[PDB]
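Peer 1: The structure follows.
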Amino acid sequence: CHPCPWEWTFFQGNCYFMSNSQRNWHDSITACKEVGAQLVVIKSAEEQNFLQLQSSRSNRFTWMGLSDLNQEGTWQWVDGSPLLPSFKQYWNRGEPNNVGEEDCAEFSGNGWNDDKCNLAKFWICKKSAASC
Ligand SMILES: NCCCO[C@H]1O[C@H](CO)[C@@H](O)[C@H](O)[C@@H]1n1cc(-c2ccccc2)nn1
Ligand SMILES: [Ca+2]
Ligand SMILES: [Ca+2]
Ligand SMILES: [Ca+2]
């Protein structure tokens, strides 16, 4: 019994997978659903640090499951949870700036950026671990 499928990274009771290909934000959501997972929704500061380190180290621009599609300037996670005030620190300086209408959040450098949802980027899926 192992807590995560092969190639998935265990962290604090959940399993994470960073793609080796790029898709747009909606196709990224689908990709995660297809493996019984979810375009990553971040619930803790420790989790955000963990994900940002890997995005920074890999130098990969990476979708997270966060958007202000439904109402501009109101960011919501894909599980419906609202973006809490304790998460505003992570936006890069000058972001979110919605330049050219940017409605999907990404790991970019040391923090978060809003970018065009049609852009192809890597993505991270999250599902819970088995117990063993
Ligand atoms: N992972 C992306 C790394 C590059 O980040 C820059 O370009 C992104 C793509 O556009 C923007 O979404 C970012 O906000 C950022 N940017 C552009 C701009 C800008 C301001 C005025 C005119 C043109 C661009 N101001 N700040
Ligand atoms: Ca919009
Ligand atoms: Ca926006
Ligand atoms: Ca931006």
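Note that chain A carries Swiss-Prot numbering, so the residues on display, from first to last, are 253-384.
According to its header, the structure was obtained by X-ray crystallography, 2.1 Å.
Including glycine, each Cβ sits where the backbone N, Cα and C put it.
As annotated in Swiss-Prot:
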- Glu347, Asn349, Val351, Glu354, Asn365, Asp366: Ca(2+) binding site (BINDING)
- 263-378: domain 'C-type lectin' (DOMAIN)
- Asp320 to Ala: Loss of binding to ICAM3 and HIV-1 gp120 (MUTAGEN)
- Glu324 to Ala: Loss of binding to ICAM3 and HIV-1 gp120 (MUTAGEN)
- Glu347 to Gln: Loss of binding to ICAM3 and HIV-1 gp120 (MUTAGEN)
Peer 1: Would you mind sorting out which recorded positions among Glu324, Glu347, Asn349, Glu354, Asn365 put a C-beta under 6 angstroms from ligand 3?
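Peer 2: Cβ < 6 Å from ligand 3, in sequence order: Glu324, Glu354.
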Peer 1: Within 10 Å of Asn365 (Ca(2+) binding site) (Cα-Cα), which of the mutagenesis positions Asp320, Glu324, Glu347?
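Peer 2: Near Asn365 (Ca(2+) binding site) by Cα: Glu347.
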Peer 1: What is the number of other Cβ atoms found within 10 Å of the Cβ of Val351 (Ca(2+) binding site)?
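Peer 2: That number is 11.
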Peer 1: Here the recorded positions are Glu324, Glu347, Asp366; which one has the lowest number of other Cβ atoms no more than 10 Å from its Cβ?
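Peer 2: So among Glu324, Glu347, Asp366, the recorded positions given, the one with the fewest Cβ atoms within 10 Å is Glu324.
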Peer 1: Please identify, from the binding-site residues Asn349, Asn365, the residue with the sparsest Cβ neighbourhood, meaning fewest other Cβ atoms within 10 angstroms.
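Peer 2: Relative to the other binding-site residues in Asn349, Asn365, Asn349 has the fewest Cβ atoms within 10 Å.
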Peer 1: Go ahead and report the DSSP secondary structure tallies for the domain 'C-type lectin' (263-378): helix first, then strand, then coil.
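Peer 2: Counting residues by DSSP class gives 30 helix, 41 strand, 45 coil.
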Peer 1: Please check each of the recorded positions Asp320, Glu324, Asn365 and report the ones with a CB atom less than 6 Å from an atom of ligand 1, ordered along the sequence.
Peer 2: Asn365
Peer 1: Measuring Cα to Cα, how many Å separate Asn349 (Ca(2+) binding site) from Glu324 (mutagenesis position)?
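Peer 2: Approximately 11 Å lies between the Cα of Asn349 (Ca(2+) binding site) and that of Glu324 (mutagenesis position).
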Peer 1: Can you tell me which of the recorded positions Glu347, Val351, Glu354 is spatially closest to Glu324 (mutagenesis position)? Compare CA atoms only.
Peer 2: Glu354
Peer 1: Could you tell me the C-alpha distance between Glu347 (mutagenesis position) and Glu354 (Ca(2+) binding site) in angstrom, no decimals?
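Peer 2: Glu347 (mutagenesis position) to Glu354 (Ca(2+) binding site), Cα-Cα distance: 10 Å.
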Peer 1: Select, from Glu324, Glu347, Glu354, each of the recorded positions with a Cβ positioned under 6 A from at least one atom of ligand 4; if none does, say none.
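Peer 2: Near ligand 4, sequence order: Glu347, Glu354.
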Peer 1: Which whole-number value in Å describes the distance between the Cα atoms of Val351 (Ca(2+) binding site) and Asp320 (mutagenesis position)?
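Peer 2: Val351 (Ca(2+) binding site) and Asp320 (mutagenesis position) have their Cα atoms 13 Å apart.
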